[PDB]
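**Q** The structure is given below, and queries will be raised subsequently.
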Amino acid sequence: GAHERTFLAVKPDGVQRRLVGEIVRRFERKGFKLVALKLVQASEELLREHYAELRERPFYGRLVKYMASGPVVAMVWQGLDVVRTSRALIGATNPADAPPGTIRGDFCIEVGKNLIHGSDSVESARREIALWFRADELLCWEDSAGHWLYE
Amino acid sequence: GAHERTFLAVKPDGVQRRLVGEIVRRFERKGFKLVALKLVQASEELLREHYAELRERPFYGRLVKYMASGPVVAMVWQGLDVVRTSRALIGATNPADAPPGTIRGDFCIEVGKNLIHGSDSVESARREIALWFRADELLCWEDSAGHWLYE
Amino acid sequence: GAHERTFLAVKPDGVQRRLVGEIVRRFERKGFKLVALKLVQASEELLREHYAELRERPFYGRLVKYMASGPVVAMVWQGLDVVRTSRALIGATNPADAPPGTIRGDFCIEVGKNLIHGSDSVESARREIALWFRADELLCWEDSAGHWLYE
Amino acid sequence: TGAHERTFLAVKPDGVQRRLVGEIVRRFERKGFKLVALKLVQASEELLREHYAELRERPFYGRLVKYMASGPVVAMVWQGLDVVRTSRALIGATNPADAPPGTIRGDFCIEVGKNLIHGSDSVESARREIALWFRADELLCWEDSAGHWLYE
Amino acid sequence: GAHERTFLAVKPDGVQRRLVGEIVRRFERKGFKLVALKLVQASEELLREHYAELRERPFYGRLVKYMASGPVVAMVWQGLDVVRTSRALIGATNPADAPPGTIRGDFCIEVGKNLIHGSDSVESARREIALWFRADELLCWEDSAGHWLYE
Amino acid sequence: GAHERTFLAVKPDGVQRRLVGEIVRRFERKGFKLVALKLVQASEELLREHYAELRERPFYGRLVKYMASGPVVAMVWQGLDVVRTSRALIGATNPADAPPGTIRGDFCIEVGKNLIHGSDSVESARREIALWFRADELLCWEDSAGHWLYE
Ligand SMILES: Nc1nc2c(ncn2[C@@H]2O[C@H](COP(=O)(O)OP(=O)(O)O)[C@@H](O)[C@H]2O)c(=O)[nH]1
Ligand SMILES: Nc1nc2c(ncn2[C@@H]2O[C@H](COP(=O)(O)OP(=O)(O)O)[C@@H](O)[C@H]2O)c(=O)[nH]1
Ligand SMILES: Nc1nc2c(ncn2[C@@H]2O[C@H](COP(=O)(O)OP(=O)(O)O)[C@@H](O)[C@H]2O)c(=O)[nH]1
Ligand SMILES: Nc1nc2c(ncn2[C@@H]2O[C@H](COP(=O)(O)OP(=O)(O)O)[C@@H](O)[C@H]2O)c(=O)[nH]1
Ligand SMILES: Nc1nc2c(ncn2[C@@H]2O[C@H](COP(=O)(O)OP(=O)(O)O)[C@@H](O)[C@H]2O)c(=O)[nH]1
Ligand SMILES: Nc1nc2c(ncn2[C@@H]2O[C@H](COP(=O)(O)OP(=O)(O)O)[C@@H](O)[C@H]2O)c(=O)[nH]1
């Protein structure tokens, strides 16, 4: 399961507050493999589909508008248990519940400005990756650090 | 809500071990707004009042003497849920119980040298702010990061 | 000329050594604006054109092959004097001549593994940007830090 | 020795707004200098005109004053051997385009009008600037435990 | 109990991934006292004895082979509750269970490459210290930070 | 060439001020290979020999006494031009002349407390290595990062 992949996006607040490198560095130092990366301005149409599961929620409309309000950094990361572990590194949805050491615990205050999205499951990750990236934007490369991260 | 304030003080051990910048930087990167700051030598009289609720505890007298033994950095920080969140950033009173990622978890060993004080509630914060600062030392400024920390 | 842009690329050694976030963070903290970003595997054809001015140099062939051997992170950064200033942040071509504090001074040893490319002039930057990015990959966003970086 | 030399430093409003107060303080701490005074204040135009009196004839004087008064500043006094000259080196050239990486301005700024921090340019300026911004009872003497490991 | 000691070792993955400084720095900033340090290539015989309690486990053989595959940084740290607290800083054996903020939580993925060993009790620490170090490699020095870490 | 070695020692001030990890990390991130490491309490006799060339200087006596006053971290690092480049990373003998970005420029004030020693030439390095280390304390290991630092 070392080829598992997750979709992460730095939300517009992360770009505006200059935390892109900080966030990328946390996934690098953890040992995951970066397999796709781009800075994009997502359309409302794409974001509506990205957050389809939340269409009934009262914040859906403002969440979509906000995620479209500025650039996001879309990413795919690969490694064993990357989906679950990425969620742990990011921390709870509401930063007030995310402990220090997590991204949201260290860098945010409020649920509407919580810096980053990560897929919530392997199935969501597959859907999100296909939605945001073409297949030719996902790169296979020989990772020399693999020998020192895996048994 | 977002105008809530807490009182923090770097204790003399924090100054002596050169952790003032490190501590301030953790509150900055979290998103909170610095509204007051000074290096002072607090009197025993002020400290007796600051720690009034601990008058019956066996360590009261040495706690007061210690907090008066050297400079402290007094601070006020503003933001949503700043009192509770500041306590979480700092970690448990006893550093042995404070997880890594918190200030006391990362930087201290023993309860009598635990680097920093934060208000334990909104009501204590109001009392502590008034005790340590005059009203004209609390500054209102237009925070340009506000749009990216709050809805 | 606050709208000046430069092309930067993290070379394969930078990706392999997990210094992408570190590098991006240095440009962020300096105040420059990230306007394009992607992880790509560049073709030999593109790299031959990228390094056209070096066609007569003895290392040209291996430089092309090497830059095509693995993923690169291509970037565009915007700000006053960004081309010249980025070169200063990166440091001399030969890391042995790059002082500590620069990227190559802090992280590299030898000229062939020197982590990063930056455009050497405004004219080179224009050519390099057009070569590596389509116009719709360069984003305009309203920068909230701008008031505090520029008069 | 000259180990009791003092300098005046101020984080300018851009430094506060960009959340670089801790970063800046940390650089002076890790260098070994002793923090002897600190406060967050909103300086008046009158004080700033006097602070920058030597620049009254310069074309940017007016905008410099207005800007330094536009937001909170962190005023500081640091103590140590050669602290005035060495602080200037840590900060870097006035124009960030001339400040090398490793300096504060080299690492964190772009333009001369937004260059994060002020440091005294000489011992005499430092004495004047300290007196202008601080009362004597805001400068603290404390016994520095790291002193044995910074000095002979 | 401020003279309690623990044995820590950076495993070969920690050396290869260049995390020795990072690891040492976390113990320094916590306040503990470094009392012994060396880079060694441990023999399989020593490692078999080190991990004697795990002789029946299925991974014993590969654990021994791996710990002998490269240099290790052997260390002794001294301070109040250093054994238990070191374990907390390192995090759970399986990095998937170690929260962000811990060494394994921040830097590792899998139990077979988990960066570092720490003694699990005072008695194990005594045994491990004697096994890896001669008495004349353990140094007593006067710690100037002690006044600011201990009541 | 790439097998050149230098002797470095963190002086007692570096240990006391908790900068060992910070120092090691700078040599790691630069790309050099750690081939020996130990914490020792050097005798006055060894230090007199270490600094033999300075016997006539007025500060010789106090330099010896001071270097013997607490633990030092002795190290050997390997790589291309490591002797000269280590000196550049360390900075000028007198920290007042060492630019920010160097170890002494970032962390010290005065020549008598300047944190670290590095060999001043290849010949001094050979002498210093033999003086401080037995041959069996210098390790050969296969460095996986070498592919990304060297041609
Ligand atoms: N304004 C607002 N946004 C919310 C709230 N709950 C969730 N969100 C946003 O919706 C995104 C997705 O919600 P969810 O899938 O439950 O959480 P996540 O997996 O941690 O992002 C979050 O990342 C938030 O930005 C809420 O109560 N209010
Ligand atoms: N010496 C000593 N100080 C203690 C003890 N318990 C609490 N304190 C101190 O009392 C201060 C305030 O106590 P408390 O209200 O429990 O906690 P705090 O809000 O975590 O600071 C702490 O910050 C500690 O330094 C104890 O058993 N001994
Ligand atoms: N192997 C090798 N590579 C070189 C040499 N000179 C330059 N290069 C490579 O070619 C790249 C581009 O050369 P140039 O633009 O002169 O330098 P830059 O602007 O500092 O990158 C450098 O960054 C190196 O990767 C050399 O003498 N040998
Ligand atoms: N806008 C602008 N400000 C300037 C210029 N030259 C100097 N300054 C400002 O004047 C302040 C004090 O002047 P100076 O003594 O030259 O600089 P400093 O000692 O490095 O602060 C600087 O810190 C700048 O913010 C200039 O050409 N234009
Ligand atoms: N390869 C492998 N090693 C394991 C496994 N379980 C434990 N270990 C190793 O055993 C070492 C010591 O075992 P234990 O005391 O249970 O863990 P520790 O105290 O966290 O080191 C760990 O540090 C791991 O490297 C496993 O399932 N596979
Ligand atoms: N106290 C004192 N030590 C000095 C002086 N000049 C040199 N040293 C010390 O001598 C050591 C070795 O001498 P040198 O070769 O000049 O310096 P290094 O190679 O940078 O270590 C230095 O590391 C200093 O601590 C001086 O004027 N006074």
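In order, the residues displayed for chain F correspond to 19-169 in Swiss-Prot numbering, which applies throughout.
Even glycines carry a Cβ here, placed using N, Cα and C.
Annotation source Swiss-Prot lists active site, pros-phosphohistidine intermediate at F:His135. Annotation source Swiss-Prot lists ADP binding site at F:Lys29, F:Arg105, F:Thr111, F:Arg122, F:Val129, F:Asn132. One mutagenesis experiment named in Swiss-Prot is F:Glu40 to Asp, and its note says Impairs hexamerization; when associated with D-46. Decreases mitochondrial tethering activity; when associated with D-46. For the mutagenesis experiment F:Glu46 to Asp, the note given by Swiss-Prot reads: Impairs hexamerization; when associated with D-40. Decreases mitochondrial tethering activity; when associated with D-40.
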**Q** What's the most sparsely packed of the recorded positions F:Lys29, F:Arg105, F:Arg122, F:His135, counting other C-beta atoms within 10 A?
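**A** Result for the recorded positions F:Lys29, F:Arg105, F:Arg122, F:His135: minimum number of other Cβ atoms within 10 Å at F:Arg105.
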**Q** If you take the centroid of the Cβ atoms of F:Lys29, F:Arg105, F:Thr111, F:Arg122, F:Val129, F:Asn132, the listed ADP site, which other residues of that chain have their Cβ within 8 Å of it?
**A** F:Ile108, F:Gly109, F:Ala110, F:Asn112, F:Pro113, F:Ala116, F:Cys126, F:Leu133, F:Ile134, F:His135
**Q** Non-local Cβ contacts of F:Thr111 (ADP binding site) (under 8 Å, 6 or more apart, same chain)?
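**A** Expected: F:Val129, F:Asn132.
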**Q** Taking DSSP three-state, what's F:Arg122 (ADP binding site) in: helix, strand or coil?
**A** helix
**Q** Cα-Cα separation of F:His135 (active site, pros-phosphohistidine intermediate) and F:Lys29 (ADP binding site), in Å?
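**A** Rounded to a whole number, the Cα-Cα distance is 7 Å.
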**Q** So if I draw a 10 Å sphere around the Cβ of F:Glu46 (mutagenesis position), how many other Cβ atoms end up inside it?
**A** 20
**Q** Considering only CB atoms and a limit under 8 Å, which recorded positions from F:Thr111, F:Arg122, F:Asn132, F:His135 lie near chain E?
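**A** Listed in sequence order, the recorded positions near chain E come to none.
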**Q** Sorted by position, what residues of the same chain at least six away from F:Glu40 (mutagenesis position) have a C-beta under 8 A from it?
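**A** F:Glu40 (mutagenesis position) has long-range Cβ partners F:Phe125.
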**Q** Would you mind pulling the DSSP three-state label for the residue listed as 'active site, pros-phosphohistidine intermediate'?
**A** strand
**Q** Return the count of C-beta atoms lying within 10 angstroms of the C-beta of F:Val129 (ADP binding site), excluding that atom itself.
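**A** For F:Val129 (ADP binding site), the 10 Å Cβ neighbour count is 16.
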**Q** Would you mind reading off the Cα separation of F:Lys29 (ADP binding site) from F:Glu46 (mutagenesis position), to the nearest angstrom?
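**A** That separation, Cα to Cα, works out to 19 Å.
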**Q** Would you mind reading off the Cα separation of F:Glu46 (mutagenesis position) from F:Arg105 (ADP binding site), to the nearest angstrom?
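**A** Rounded to a whole number, the Cα-Cα distance is 15 Å.
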**Q** Could you tell me which three-state DSSP class F:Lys29 (ADP binding site) falls into?
**A** coil
